[PDB]
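Chemist: Could you have a look at this structure, given as structure tokens, before my questions?
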Amino acid sequence: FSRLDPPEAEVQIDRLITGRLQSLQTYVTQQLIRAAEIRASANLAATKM
Amino acid sequence: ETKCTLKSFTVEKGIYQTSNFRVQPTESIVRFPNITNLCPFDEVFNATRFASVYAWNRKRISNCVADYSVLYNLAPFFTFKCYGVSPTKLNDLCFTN
Ligand SMILES: *[C@@H]1O[C@H](CO)[C@@H](O[C@@H]2O[C@H](CO)[C@@H](O)[C@H](O)[C@H]2NC(C)=O)[C@H](O)[C@H]1NC(C)=O
Ligand SMILES: *[C@@H]1O[C@H](CO)[C@@H](O)[C@H](O)[C@H]1NC(C)=O
């Protein structure tokens, strides 16, 4: 924002916002699969105790 | 705001996540370094003769003030086509080499 003027800054900052959004969707998506493997083992420990 | 974040009017018993708290700034400081001196920009733009294309002139500029006000006044408006930085932000950002 300090270097370029406001109009094309949007083009540049839109790449970083969309880049970090899909860089953070992949975190949530992989967390939902790991928690589906822990829950497959928490339900195996609950039926083992 | 608990009623606002649940989009309702009767919230239920429990714990919610309203928002986050940010400590706001108190004051502002601007501390670029202690140097002052008029720049040799007047030689390179008001020189009588420029060098040829195959042997172009050399100039090193240091210990100045980056004043970009006389650029639009020496000549009428023409192209700048400035890639790394916008032309109007030159004074605020400060310069390196
Ligand atoms: C080259 O010389 C010209 C005049 O001979 C300078 O033009 C003026 O410079 C002063 C300096 O502050 C400005 O206030 C005026 O508005 C300028 N007038 C015009 C018509 O340009 C010019 O600045 C000099 N070049 C450089 C790089 O300093
Ligand atoms: C800036 O530099 C000059 C000489 O180098 C010195 O006299 C002056 O005290 C300096 N300014 C500050 C605030 O120290």
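Swiss-Prot numbering applies to chain A: residues 981-1029, in that order.
According to its header, this structure was worked out by electron microscopy, 3.6 Å.
Cβ coordinates come from backbone N, Cα and C, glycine included.
When I checked Swiss-Prot for this same protein, it listed these features:
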type	residues	note
VARIANT	A:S982 to A	In strain: Alpha/B.1.1.7
VARIANT	A:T1027 to I	In strain: Gamma/P.1
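Each of the listed features needs to be described in terms of its position in the shown structure.
Modeler: DSSP gives A:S982 (variant position) a coil state; it is part of no helix or strand.
A coil conformation is recorded for A:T1027 (variant position) in the three-state DSSP classification, outside any helix or strand.
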Chemist: Could you tell me the C-alpha distance between A:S982 (variant position) and A:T1027 (variant position) in angstrom, no decimals?
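Modeler: So the alpha carbons of A:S982 (variant position) and A:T1027 (variant position) sit roughly 60 Å from each other.
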Chemist: Can you tell me how many other Cβ atoms are located within 10 Å of the Cβ belonging to A:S982 (variant position)?
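Modeler: A count of 10.
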Chemist: Let's check the environment of A:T1027 (variant position): how many other CB atoms sit within 10 Å of its CB?
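Modeler: Excluding its own Cβ, A:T1027 (variant position) sees 7 Cβ atoms within 10 Å.
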